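*Asks:* The structure under discussion is supplied below as structure tokens; questions concerning it will follow.
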Amino acid sequence: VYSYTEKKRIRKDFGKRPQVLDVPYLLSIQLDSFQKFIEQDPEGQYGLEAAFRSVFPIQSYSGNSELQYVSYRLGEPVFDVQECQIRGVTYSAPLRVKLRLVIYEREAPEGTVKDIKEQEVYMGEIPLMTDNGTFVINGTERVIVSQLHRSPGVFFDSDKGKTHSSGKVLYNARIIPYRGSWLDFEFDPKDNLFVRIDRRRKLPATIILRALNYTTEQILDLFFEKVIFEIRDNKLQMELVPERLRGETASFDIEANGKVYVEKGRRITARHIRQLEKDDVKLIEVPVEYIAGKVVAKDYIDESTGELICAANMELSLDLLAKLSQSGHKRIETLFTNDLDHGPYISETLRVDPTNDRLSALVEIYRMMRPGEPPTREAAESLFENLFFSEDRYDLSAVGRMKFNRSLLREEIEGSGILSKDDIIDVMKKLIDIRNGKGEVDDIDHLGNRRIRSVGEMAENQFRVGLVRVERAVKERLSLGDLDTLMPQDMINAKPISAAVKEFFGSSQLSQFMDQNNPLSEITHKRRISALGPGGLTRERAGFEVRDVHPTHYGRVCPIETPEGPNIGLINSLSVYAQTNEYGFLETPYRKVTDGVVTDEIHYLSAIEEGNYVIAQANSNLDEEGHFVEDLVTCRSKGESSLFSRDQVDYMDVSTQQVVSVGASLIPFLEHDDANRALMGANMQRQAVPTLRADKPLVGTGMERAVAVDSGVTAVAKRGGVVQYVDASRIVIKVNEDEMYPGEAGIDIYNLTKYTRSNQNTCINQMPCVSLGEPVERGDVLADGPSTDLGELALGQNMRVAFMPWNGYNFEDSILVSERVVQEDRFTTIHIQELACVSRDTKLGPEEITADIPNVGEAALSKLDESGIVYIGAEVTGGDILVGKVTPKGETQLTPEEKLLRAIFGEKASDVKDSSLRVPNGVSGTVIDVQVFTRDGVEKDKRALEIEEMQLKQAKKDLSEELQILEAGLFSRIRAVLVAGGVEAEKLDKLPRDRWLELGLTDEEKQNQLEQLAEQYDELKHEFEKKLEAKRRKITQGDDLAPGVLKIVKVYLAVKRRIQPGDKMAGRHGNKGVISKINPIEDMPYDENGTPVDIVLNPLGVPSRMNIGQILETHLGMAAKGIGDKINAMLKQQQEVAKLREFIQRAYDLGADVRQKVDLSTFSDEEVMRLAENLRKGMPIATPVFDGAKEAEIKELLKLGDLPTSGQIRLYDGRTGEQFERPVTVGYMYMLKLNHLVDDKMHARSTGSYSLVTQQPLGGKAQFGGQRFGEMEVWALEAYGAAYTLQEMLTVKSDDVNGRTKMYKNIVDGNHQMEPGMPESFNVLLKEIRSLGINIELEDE
Amino acid sequence: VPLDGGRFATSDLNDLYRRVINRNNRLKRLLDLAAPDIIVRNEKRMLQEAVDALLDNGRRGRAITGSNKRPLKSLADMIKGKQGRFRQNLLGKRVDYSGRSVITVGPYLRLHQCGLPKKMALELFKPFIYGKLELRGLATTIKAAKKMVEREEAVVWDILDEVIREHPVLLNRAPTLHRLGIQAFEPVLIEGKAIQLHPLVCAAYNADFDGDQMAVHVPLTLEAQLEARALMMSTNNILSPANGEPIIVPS
Amino acid sequence: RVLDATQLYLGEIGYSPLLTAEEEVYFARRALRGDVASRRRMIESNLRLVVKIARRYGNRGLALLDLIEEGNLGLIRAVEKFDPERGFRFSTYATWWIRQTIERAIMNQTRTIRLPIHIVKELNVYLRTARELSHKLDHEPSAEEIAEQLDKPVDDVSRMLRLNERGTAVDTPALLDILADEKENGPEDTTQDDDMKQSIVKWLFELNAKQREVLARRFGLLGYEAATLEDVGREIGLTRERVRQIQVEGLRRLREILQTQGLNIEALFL
Amino acid sequence: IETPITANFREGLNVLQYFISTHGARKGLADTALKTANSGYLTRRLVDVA
DNA sequence: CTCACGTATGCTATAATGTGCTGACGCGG
DNA sequence: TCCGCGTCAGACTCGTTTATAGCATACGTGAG
RNA sequence: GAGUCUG
Ligand SMILES: [Mg+2]
Ligand SMILES: [Mg+2]
């Protein structure tokens, strides 16, 4: 069972592992997230609903007035994506919000029966996400990259040494909210617990408990176990807990009953402990000297006097014991604190704590955050409560509370966003447990602690900031104003919210120009995760541990896709099957294994859930519809991998591909490639420019089709049915009755995007896939995007490649290409460049866009038309004028020479200059399109007006054809309904279709169908009118531009660039090269058959590189093409459909254990010859990643092609005709032309403009810049002799102003003499040091 | 200075000077007005804050943030940092008669030669062309010589061929770790946009042709030409200055 | 560790006495009569009020301290022109003065290019109008839409909104190195002017003796001052027609000297 | 790492061997970006001194 | 020689009088 | 606790928000 | 300055 577009061309699958779950929608993250932000939920606080309920209702400081939120609504977008992109505006919806101003009486207690004013106010336009996953901001397609941050909750960490060469591990807890101040607990080398509020100055940890109203004895009862001391008769006794001693050394002779258990001065082993516990020991007699040092728990006072004998937490002595006895206390609660397991930390922290009561603690906290400002009690209570116990300033969020509760081993997930007194103590408890040795530190790099924020969360946050700024303004105006005249909209400002959101979608680091070189570039960019930007790491901050692959990255993050650069490890591509859990942790699918049998039940497990189960590997062999074949299966748990028995196995990897990301999944024999080279391979696939002819990959993986479809660049059929009309512009499909709804007319129109500019100035062109009158299903590819073959992703072009040296023309990765490649226009690439000409208004006057330009040849003005605009279709070259522009010059006081010169030619040419937009030098192209943007008030150019005439008439035609095809399609249905119960075939066709409003039939369900079709017809009739009025308004609409700007003319050039020496090419195994020479066909190594090789690559760039994938790709590529050459031969000789069918079935069903079955037969003869015609230019094969083709399968395929098993062939030198002395590996490598063309990089400069302050030449080719002569380059001249070359570079070549002109004159005069001076940079340095008030003088000879 | 857009752009020193002048003049005012001393003090604190921000911003505690939030660049900041003036504009500079392009092999070359693209060399030797053009009397003046080059006339190629003869050009590759990261060659004019490098020197540059680029520099003076031909020529720098061994080694 | 200039000043203000009604009247009568202590105490006691207005005037132009100091200047003028005879309170009168001086300073100092209060006041009305338009028009105000509402000239509205365009630091997001010196000519252009100026001297000693004595003394090439056709008469020519015939006769023979040397149309483009 | 990679590139790595390879690979690549700075800083200190 | 034009300093009276981001690099002296 | 360091060039793109009474006399230079 | 890159 294959789909229609697959019947045209089937890829042979060498995969063996049946896929239980298909690749999901790849642009799932961006769409779900943003959809949640705009999604209207009444309850589920997501995006805007949450944002309003959080801030609102805002009540005044006086408390008379309050503003409350009702609901919001997004207006429909003013401009479609198309008009936004052309005009250079943000694609957004207006946000209208219903708000109710309610007012209370001050005289009545809280009477709400005074004034309720409800109105719908504008607060900004919110940018909308495209169906593809992008935002159009100021006419540029941009993607907002998902972020990876430390999850709110608690984290227990520890400086592993670092501080104090003592080398003490100091443990710390950090409580991180989603919003609020951070709460730190930490240890000191002296084992004192400290609190840092908001990482300010240090305070003793106990101070925070005093602020929460804890007495000393209550604190001690919380952290410490009590030990009771009974004073009986004269001897001292204490209540023993059998274990407590445990691993201690007995300081006294321990006697129980009458009989001695411990010997004094010996270590108490397990036997002593079990003996004591079984004997039921509860009292033991002890010496008085053992209590010297024990800490009293409670306050003990003299019942006689009523004064304190000893305060809580006080070190006991022999005399305090005596005083306690004689007062009448024969029971003393003392702290259990035996070092080791139970450390006295809080006991020692209370002794360091200078504060006494609650107030004294609150004052000291207040004095830390606000040092200097005198305390008040109300101020200190307010500040402390407003830190972590205010609903408005503190919010852990659901994820914070959930991770917090799980870290403290709770049962309940959900709870308060504010910190409870219990929370803080539990955290301190766990900290101290970890110090004692029971309990462990959480890992920051662990994905269980790293959470994903996609768009909607981030848009939500910026939107809350906007609201908060508004709340101050609103509350301020509610208090000042009279309440009754004043309506809510005069208080609200839209500009703060609009500004917050604008700054996110435009200024933000995560909002970046979509990487649109090719479909894969786009799709991978939209599934990016960055640890950088706001609320994240910095390159400075970023260490080595975060960057490296973490164990938990398995199935969630790609290990082999990360920028090789400063961003190495902070930016991560998402894995294939990976997805975000409800809280925003990453999760991966796994097949449940029940009683050893491996079900199709599939569970997404988070990073933390994964640790708990044993997961079998995907390559683990299952036995035909039940359990594992092998007894000891290779699995992984607790983040590490080994053999397990079958009963132990809980789960298994869903696919072999789930570890890898999208980009790397497209690499065929990844299994045989070094991970480094593979990284650069996946990275260069993103740089691949789509060629003029999009060629499929012969050696693919199968992700090719998934990527092409999910990217959105292909037009895919929603409804299916039969194609009514193809055109190089549009596809109209007539829908099938089964999916076709009986309401609207059932004709789908897909308009194709023709040759349009990309962000990287590449070309975006959609061509139609299907022919006129082709039946198609839902999800069939209707039109191919730029780098896509019939549904599959086609980033470049496969080529006959031979590995062997040439005469050094492939020296270090250098590539030797045949002229045939250039001739066949393979790797010829299309670049559409957008040039704008801006007419501004200056102090002197407005600039004119006339063809009337001072000092210009008729050659130049020939190409400009009446207005001063180049004609459509005109070929242009550097220096040709595209849009003529002249600028008003104010009164030119001329040099006498210019007075003479202007007098001689009399070409005074008025008071005007020449600022015309001309083609940049060396770029050459054909003008494909021109756009004119004018202001509303200013009189339109002749050329602007004829452009609007075209757009108007074209609009009219488009809408007219809509209503015509929709009416024809709709009456074609009425015709079929009327036949149902009323045979009038020939009689209905004769009377006009326009007079069918009269026509009905008997009152049944079919009469109601006629009413549906009649109401739709008229609905479309008026709809067509209001659509046309909208179009006409937008075409006439004068655009509001930047201030100063009267009009703008945008010219679009089309440049065809040929492949050429210097151009950069690569494969998909990270194998790069620069083309060194284009060899004549005659010269290139050729086969016994006479067929020349296309590309000659260097053997020596393989064994060092350890990317063996390229060689396997080449052997299989030749085998693929071997079978294509057999099918090509059989199609040339027509032959039998039966015979073709035989060969092709034997071919598809070759592999030793091929998963994919192809029961050819069912294919009709017509389907088979269309299939062979596609297979002729080489049978496409799919080698999944880690489940790829085996060497033996490739050699078997080669034998089917009658090609050699070695995949090496005899080659003959094109030049000499003699044979090469040994066989050469030849086959087909799929090759890519990257964006790095020599055309764009070549630059040269003799003299140019110079910098403002430093007077040195500028940098960069765009500014016509000199190459930087850096410290490093200077030192080289210092090492040599070269003193004159160095001075040259310092002086006449850079700053020295007089020197450079004088030496220019000398070089034209042919003197070749320097005449050096003083570099202007140094003159500046002097001025800058004197500006500091340091006298720096030059002292003369 | 006025940007093209009609807008202006200014140094942050102007914002810091304006701070200092406003507060200083306000201090003069409050002294003329005999203000109470608490307010005089506040103004004297603010004046010292403004001068300290102007001299060295960020040293006296929290630096004064301008328009974005980024701290204003003060006087000391223009001298101090690597980016100051020392490392950036003085110990190294941007340079005239300098170009770059992708490198590619020239196996046909001899050790002392390099393929230099026609259009690149045309531009780098512009004054040398102007000069020969006027000595042959083919160009009446400089402006006419410029327009003859712009038109890229056939006689100009022949003159350019004549100038480049025996004129050495410096090739440089980043990073320049040791002195052989700069070498002089005699250029060979070639059609096409890529620089052609001799294989045997690829070792010294650490040049592999998978897209690496090189800087070209023209030694102008007779002295600089001679220092390039004698000291810096490829042929003359065969042994590594680090160890005695030949750097020019087949691979 | 109180180091901050702001927190120091606000500490000093808190340390002041707060005034009542009868106390304000007593000090105010003595203050206008010219008491030293009365003026100082009224100022120092009312500093807290300046802070209140200065607090709700931050993040608009100057810093809190800057506004606090300028606001203090308003306090002084308030104490100078206070009327204790009127039963109405000081706080009410002072609030006007403090807001006036702060606003005025914020309109002047804030903007790098000093914008006059006249234009600033007009700008106020344009922007308030834009806000009311934005609330009802879901989109933002156009220049023409604002102009329609105020019944004012489109050009005047555009000039105003242009002046609103703020300039960011060139060194800050560098731009300095992108932007070239437009006033400085490249050595290429400067060398071309040298060639022209040198050729002129040689061209002056190639024509007639009376054809380069009135052609150069007019343009100011050899002479000292650039005269006109009528002003060449001051030397020896003393003619208007004969000066204009001879000026152009010098240029016609020189036009053929540039056609033969090989410029004319060659040096016409340039 | 205590478990070595038994296989070679001709044989092909499995998912676990490849994932384990990545660690060394990426640390190598990050080393070239980050460590180059200290090498170069040493060159510059040496140059200034001599 | 006189007025308009551009720019600036002036005054207004219910009472109101105390502030307020981002955190985390790592080695040496 | 503070302050000082942390390779060398190259390519491109983006980007420059905020609210601030109205009106009368006074001070000063330019244009007709 | 914040980017994504090429050595
Ligand atoms: Mg390299
Ligand atoms: Mg390399």
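Just so it is clear, chain D uses Swiss-Prot numbers, and the residues here are 755-804, in order.
The backbone N, Cα and C atoms fix where each Cβ goes, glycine too.
What Swiss-Prot shows for this protein is this:
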MUTAGEN   D:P758 to S or T  Resistant to antibiotics salinamide A and B
MUTAGEN   D:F763 to C  Resistant to antibiotics salinamide A and B
MUTAGEN   D:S775 to A  Resistant to antibiotics salinamide A and B
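Help me picture where these features are in the structure shown.
*Replies:* The secondary structure of D:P758 (mutagenesis position), as reduced to three states from DSSP, is coil rather than helix or strand.
Sequence-distant neighbours of D:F763 (mutagenesis position): no residue of the same chain at least 6 apart has a C-beta under 8 Å from its C-beta. Reduced to three states, the DSSP call for D:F763 (mutagenesis position) is coil.
Every protein chain considered, the tally of other Cβ atoms within 10 Å of the Cβ of D:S775 (mutagenesis position) stands at 20.
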*Asks:* Return one of helix, strand or coil for D:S775 (mutagenesis position), based on DSSP.
*Replies:* helix
*Asks:* Listed in sequence order, which of the mutagenesis positions D:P758, D:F763, D:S775 sit with a CB under 8 A of chain A?
*Replies:* D:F763, D:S775
*Asks:* I need the CA-to-CA distance for D:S775 (mutagenesis position) versus D:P758 (mutagenesis position), whole Å please.
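*Replies:* Cα-Cα, rounded: 10 Å.
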